[PDB]
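Asks: Shown below is the structure under consideration.
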Amino acid sequence: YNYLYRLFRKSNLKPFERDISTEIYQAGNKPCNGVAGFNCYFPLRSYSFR
Amino acid sequence: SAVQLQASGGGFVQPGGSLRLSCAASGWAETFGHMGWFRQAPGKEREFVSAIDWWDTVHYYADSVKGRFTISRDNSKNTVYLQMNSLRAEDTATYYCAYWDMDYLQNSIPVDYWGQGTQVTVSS
Amino acid sequence: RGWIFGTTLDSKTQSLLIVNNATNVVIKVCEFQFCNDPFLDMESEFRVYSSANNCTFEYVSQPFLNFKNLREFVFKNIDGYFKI
Ligand SMILES: *[C@@H]1O[C@H](CO)[C@@H](O)[C@H](O)[C@H]1NC(C)=O
């Protein structure tokens, strides 16, 4: 589980671009304030390898 | 799969006391994935605490907590409960509600989602 | 001396420092905070950042050295590549 991939982002990337921001994703109108919850998911998921 | 986990309970208690924790799961998943609780201390790694299935058939507790922690599943509101009794100082840490999406839990290694940290402090 | 480019000028991931001093050029991509008025002051004391987080580039070379001076630059950025 040391390999991670980003799942949520507001806008697509330009060619050859790198994003390492770990702020809590906002999916609704209410702010997340750095706390997970409804419409508040961690942008990057994990990779299951078995 | 899209599972949202909510954790309830926690706070400050005294050694030897009793407490109740709970986790609720919402959304959709691959199957009736099991539900468990982990515990992480400041400066240390996460530790397996408890694991139960979606129909209250398999109970799994860590060796260091065998016969002391209890986990149960409700019948009508989908919320899993973790009954805690006779706490000591080593139980002061942050608990997390862990979900794994498969029918049979060979090991606790495959984790797909986590839960909000619930602080449980045991002190005089 | 320099040009602290970057994005939303906060933690983020982008705080390009192109500071130049009498010794060399200290091109550096690391992300950090940079207080609220980066000023530099023999004048060999630079006080810009406070805590560099991660880093991803380095570079050193020779510096860029009425009125008897006039310098020009055209900063451009295509497909990631930066052109000066
Ligand atoms: C740089 O990025 C890593 C994750 O990629 C982050 O956890 C870390 O805090 C950053 N650098 C440092 C040492 O602060």
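Since chain A takes its numbers from Swiss-Prot, the residues it shows come out as 449-498.
Positions of Cβ are set from backbone N, Cα and C atoms, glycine also.
Record note (Swiss-Prot), natural variant A:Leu452 to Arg: In strain: Delta/B.1.617.2, Epsilon/B.1.427/B.1.429, Kappa/B.1.617.1, Lambda/C.37, 19B/501Y, Omicron/BA.4, Omicron/BA.5, Omicron/BQ.1.1; Contributes to cellular immunity evasion and increases infectivity. The unchanged residue is displayed. While the structure shown retains the original residue, Swiss-Prot records the mutagenesis experiment A:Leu452 to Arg with this note: Increased resistance to neutralizing antibodies. Decreases HLA binding to NF9 epitope. Increased binding affinity to human ACE2. According to Swiss-Prot, the natural variant A:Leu452 to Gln carries the annotation: In strain: Omicron/BA.2.12.1. Looking at Swiss-Prot, you'll find the natural variant A:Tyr453 to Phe noted as follows: In strain: B.1.1.298. One mutagenesis experiment named in Swiss-Prot is A:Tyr453 to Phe, and its note says Decreased HLA binding to NF9 epitope. Increased binding affinity to human ACE2. Here Swiss-Prot notes a natural variant, A:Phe456 to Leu, with the remark: In strain: Omicron/EG.5.1. Annotation of the natural variant A:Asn460 to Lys in Swiss-Prot: In strain: Omicron/BA.2.75, Omicron/BQ.1.1, Omicron/XBB.1.5, Omicron/EG.5.1. Quoting Swiss-Prot on the mutagenesis of A:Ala475 to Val: Increased resistance to neutralizing antibodies. Record note (Swiss-Prot) on the mutagenesis of A:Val483 to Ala: Increased resistance to neutralizing antibodies. Here the residue is the original one, but Swiss-Prot notes a natural variant at this spot, A:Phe486 to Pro: In strain: Omicron/XBB.1.5, Omicron/EG.5.1. Quoted from Swiss-Prot, the note on natural variant A:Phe486 to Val is: In strain: Omicron/BA.4, Omicron/BA.5, Omicron/BQ.1.1. Listed in Swiss-Prot is the mutagenesis experiment A:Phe490 to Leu, annotated as follows: Increased resistance to neutralizing antibodies and human covalescent sera neutralization.
Set these features in their place in the structure for me.
Replies: When secondary structure is read from DSSP and collapsed to three states, A:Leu452 (variant position) falls in the strand class. Annotation for A:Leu452 (variant position): same-chain Cβ neighbours under 8 Å, separated by at least 6 residues, are A:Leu492, A:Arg493, A:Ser494, A:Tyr495.
For A:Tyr453 (variant position), the Cβ neighbour count at a 10 Å cut-off comes to 8, with all displayed protein chains included.
The 10 Å shell around the Cβ of A:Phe456 (variant position) contains 13 further Cβ atoms across the protein chains shown.
Residue environment of A:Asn460 (variant position) contains 6 other Cβ atoms, counted within 10 Å of its Cβ in all protein chains.
Look at A:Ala475 (mutagenesis position): DSSP puts it in coil.
In the three-state DSSP scheme, A:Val483 (mutagenesis position) is classed as coil.
Around the Cβ of A:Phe486 (variant position), the number of neighbouring Cβ atoms within 10 Å comes to 12.
Secondary structure from DSSP puts A:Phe490 (mutagenesis position) in coil.
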Asks: I'd like the Cβ neighbour count for A:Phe490 (mutagenesis position), meaning other Cβ atoms within 10 Å of its Cβ, all protein chains included.
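Replies: Excluding its own Cβ, A:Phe490 (mutagenesis position) sees 17 Cβ atoms within 10 Å.
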Asks: Applying an 8 Å Cβ threshold (strictly under) against chain B, tell me which of the variant positions A:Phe456, A:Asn460, A:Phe486 fall inside, in sequence order.
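Replies: In terms of proximity to chain B, the variant positions that count are A:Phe486, given in sequence order.
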Asks: Spatially, which candidate from the recorded positions A:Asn460, A:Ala475, A:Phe490 is nearest to A:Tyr453 (variant position), comparing Cα atoms?
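Replies: Comparing Cα positions, the candidate nearest A:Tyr453 (variant position) turns out to be A:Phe490.
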Asks: Which recorded positions are spatial neighbours of A:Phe456 (variant position) here, meaning Cα within 10 Å, out of A:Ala475, A:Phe486, A:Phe490?
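Replies: So far as Cα distances go, the recorded positions lying within 10 Å of A:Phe456 (variant position) are A:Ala475, A:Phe490.
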Asks: In angstrom units, rounded to an integer, how far apart are the Cα atoms of A:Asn460 (variant position) and A:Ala475 (mutagenesis position)?
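Replies: Their Cα atoms are separated by 16 Å.
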